Amino acid sequence: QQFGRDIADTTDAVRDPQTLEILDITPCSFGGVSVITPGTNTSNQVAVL
Amino acid sequence: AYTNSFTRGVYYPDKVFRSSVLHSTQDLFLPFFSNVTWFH
Amino acid sequence: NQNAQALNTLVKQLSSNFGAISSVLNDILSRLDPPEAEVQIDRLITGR
Amino acid sequence: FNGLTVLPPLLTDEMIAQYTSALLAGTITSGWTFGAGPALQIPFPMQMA
């Protein structure tokens, strides 16, 4: 083996060249940006989720 | 002389690592319970 | 079961070609020029 | 995953269990009256009567 595959066509692990070492690949974190506001009738302060 | 293979003739399809999954592939394989030829 | 199975189908349709030379975006980007690669991207765009 | 996120529910399982516990304590201690107006106490043999 050289690289492991997911159920999609993306990688999941890889054999590192120049050292023959095995490394796990997970994607770094993401998410939507949700903004909590009381409305502009009261205040312009917001909280970001 | 003829005999039957039970579950043999399986190998790795695509030189790739998979874990805790079930993968379906289309590749040249030995069929299960087929007549294989025995020579002494 | 239906929601996880529809999610697994939505994940598994990423590996489909839809007529492309490869299904992953970075490989068909990284060895092609953009003015010949735009329709090559766009088939995967309309399929996904 | 790649682009897929699962939002948690607003009501957690403890709060759904506390709604069902409030409904069960209401129906045991008052019959039918807590869904109409105030919860009015009654013995459970007279409720079942």
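Following Swiss-Prot, chain A shows residues 563-611, kept in their order.
Recorded method for this deposit: electron microscopy, 3.7 Å.
Cβ from N, Cα, C; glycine included.
In Swiss-Prot, a natural variant is listed as A:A570 to D, annotated with the note In strain: Alpha/B.1.1.7.
The 10 Å shell around the Cβ of A:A570 (variant position) contains 19 further Cβ atoms across the protein chains shown.
According to its DSSP assignment, A:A570 (variant position) is coil.
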